[PDB]
Structure formats: structure tokens, C-alpha cells
Amino acid sequence: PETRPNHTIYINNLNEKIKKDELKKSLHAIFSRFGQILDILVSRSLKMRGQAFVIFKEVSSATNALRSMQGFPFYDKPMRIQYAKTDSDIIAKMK
RNA sequence: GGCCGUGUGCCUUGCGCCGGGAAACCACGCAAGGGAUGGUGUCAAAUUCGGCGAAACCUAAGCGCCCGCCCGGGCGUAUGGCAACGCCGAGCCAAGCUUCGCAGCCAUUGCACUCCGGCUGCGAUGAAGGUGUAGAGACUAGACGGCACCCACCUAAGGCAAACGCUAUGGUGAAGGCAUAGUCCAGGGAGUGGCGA
Ligand SMILES: [K+]
Ligand SMILES: [K+]
Ligand SMILES: [K+]
Ligand SMILES: [K+]
Ligand SMILES: [K+]
Ligand SMILES: [K+]
Ligand SMILES: [Mg+2]
Ligand SMILES: [Mg+2]
Ligand SMILES: [Mg+2]
Ligand SMILES: [Mg+2]
Ligand SMILES: [Mg+2]
Ligand SMILES: [Mg+2]
Ligand SMILES: [Mg+2]
Ligand SMILES: [Mg+2]
Ligand SMILES: [Mg+2]
Ligand SMILES: [Mg+2]
Ligand SMILES: [Mg+2]
Ligand SMILES: [Mg+2]
């Protein structure tokens, strides 16, 4: 079910009524204690809606977030988590 | 209401002729004429403040000329006017179109890094157009207007076709809304008084 580890995590199955500006705040409290968040990519577009990308400094931050926050009911919806299949544009330039 | 004339707008035609266009054919200049100008639905709101320009036409203060000079007059003239109409600067506005948020139904389970799915609904912005521009003015409706679409003719870039060729998203179907069709309210027909020459 889970692919190979990454700096960023893929999140799906979310309530699409919430705005772009509001949803970025909710993640900066629950996941910020698992490790410091560099940047959050969220879009409401048809291809990118109900999806979020959370960038950590180290892999261990996301690996525990994968287990401890698995199936977390978010806005009355079961939140799924997978690893991102590609590195971020800011992350890849540092590696 | 009719007939003639001047001006300005208009189309047809002929001429010129550069500019746009792939072509049809638009745009520009002028002369002459008035034979010819497609259809249904749609939307009715803003309708303000200020500025620039105008032909014929009406008139003759100044000036010029003349009546041999003066007293008078005459003759020309707009630089005075009316006004068909050409327009700028700002504000504003129905529906349709561009974009932009905010709700509402509807689809959607989607791996990004640059924004971006459909609608009906409000609320806003942007472009076109309208208003400003009626006899001082107030209303009402359509259209000769904004929008959508249809019909005829003409072209064929692009797309289609192996091919004679097919096809509008491109042209033609005038202007009049500086009040058009109407209803009151002017003005004149019809008086008195300024200002003016
Ligand atoms: K006439
Ligand atoms: K030419
Ligand atoms: K204007
Ligand atoms: K008008
Ligand atoms: K062709
Ligand atoms: K057409
Ligand atoms: Mg005629
Ligand atoms: Mg009204
Ligand atoms: Mg004298
Ligand atoms: Mg004299
Ligand atoms: Mg005269
Ligand atoms: Mg004059
Ligand atoms: Mg005015
Ligand atoms: Mg008129
Ligand atoms: Mg008008
Ligand atoms: Mg008039
Ligand atoms: Mg009338
Ligand atoms: Mg009188």
C-alpha cells in the first residue's frame, strides 16, 4: 500500500468545501510538532483538489506522521497518507 | 401636406487613388444622380458636470468703395447670429461578452509544483456601445440602437477533399435617435419691456 520514502507526503480524500487559505493553517498545528514544515502546497483545481503536500526538513518527521496520524478523521473524512513519487523543486536543488 | 432651391449627412455610379485585406471588398478624395436597402427574439437602465468645432442661411457695427466735402445716404463685406450637425475630458449604466471573488446544485478520488472543470444565482471589475448631444423640458414604446440568432447574395485564408470542388469565423443588404414614433410642456402663430448697431 505504501511506496518508497520521501521528503514530502501525499494526502488525499478531503472535504473540498474548505478554502485554500484556511486549510494551510490546520496543518501548521497538527503536523508542525512532528517536525518543522518548510512549505505547504495546496490547490483547489480539478486535478489537485482535496490533496495536500507537506514538506519536512528530514524524512523521520514524515515516517512517524505516516503511522501516528494514519486514518486521521479530518473534517469528518478519513485522511489517507502516501509518499510523494517525486521530490520538490526546492528540496531537489539542495540534495 | 406638396413642388423648387442652397447646405450637411447618406447610398448608387463614374473617376482618382494611396492605405487595409488572402479574396470578395472595406477605407480615402471628388463629381453627378436620388432607381434601389432582408427577417424573429432579446434587453429598457444610466439619462450628469464641463469643454472644442461648424456649413448654408439671417443680419451689416467696423472697415473699404461711392454719392465732387459735410448733413445725410447707397454699395460690399462677417469678425455678429441662428443652426443642420463633427467631437473631446470626467462621472455613470440594462442585457450579452472578458476577468474576479462569494454562496448553491452537479460531476471529480485525482502526485503536485506556473494560474486554470460545468452550470443557474447574486456582488464586482474589463472591453465594445450608450449617455453628455431635444423645440428649454417631462414621460412612454420599439429601432434607424446594445445583444443573440436567422435569410439572400459575394468571396474563399484557414479547415475539409485523391479530385471538378465544399465550407464564414470574412464581406454586401445607406444615413436619419443632436429626440425617431407618440403623449403632455415650450416657442411661434399673437403682446409688452430690457440688451444689441
Ligand atoms: K430636395
Ligand atoms: K492596394
Ligand atoms: K466615452
Ligand atoms: K441622444
Ligand atoms: K482554401
Ligand atoms: K456573418
Ligand atoms: Mg429613392
Ligand atoms: Mg425610468
Ligand atoms: Mg458720413
Ligand atoms: Mg456707412
Ligand atoms: Mg449675402
Ligand atoms: Mg460665421
Ligand atoms: Mg455639453
Ligand atoms: Mg434629426
Ligand atoms: Mg440618441
Ligand atoms: Mg434639432
Ligand atoms: Mg419627434
Ligand atoms: Mg414673439
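All residue numbers given for chain A refer to Swiss-Prot; the residues shown span 4-98 in order.
Backbone N, Cα and C atoms are what each Cβ position is placed from, and that goes for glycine too.
DSSP gives A:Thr11 (mutagenesis position) a strand state. The number of other CB atoms found within 10 A of the CB of A:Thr11 (mutagenesis position), across every protein chain shown, is 22. In Swiss-Prot, the entry for mutagenesis A:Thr11 to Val states: Abolishes RNA binding. The structure shown retains the original residue.
According to Swiss-Prot, the experimentally introduced change A:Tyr13 to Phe is described as follows: Substantially reduces RNA binding. In the structure as shown, the Cβ atom of A:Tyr13 (mutagenesis position) sits within 10 Å of 17 other Cβ atoms.
A:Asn15 to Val appears in Swiss-Prot as a published mutagenesis result, with the remark: Abolishes RNA binding.
The local packing around A:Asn16 (mutagenesis position), expressed as other Cβ atoms within 10 Å of its Cβ over all shown chains, amounts to 12. What Swiss-Prot notes for the published mutagenesis of A:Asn16 to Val is this: Substantially reduces RNA binding.
Swiss-Prot documents A:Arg52 to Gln as a published mutagenesis change and attaches the note Abolishes RNA binding. For the recorded site, A:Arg52 (mutagenesis position), the DSSP three-state label reads coil. Around A:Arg52 (mutagenesis position), the same-chain residues at least 6 positions away in sequence with a Cβ under 8 Å from its Cβ are A:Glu19, A:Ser46.
Neighbours of A:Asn15 (mutagenesis position), defined as other CB atoms within 10 A of its CB across all chains, total 12.
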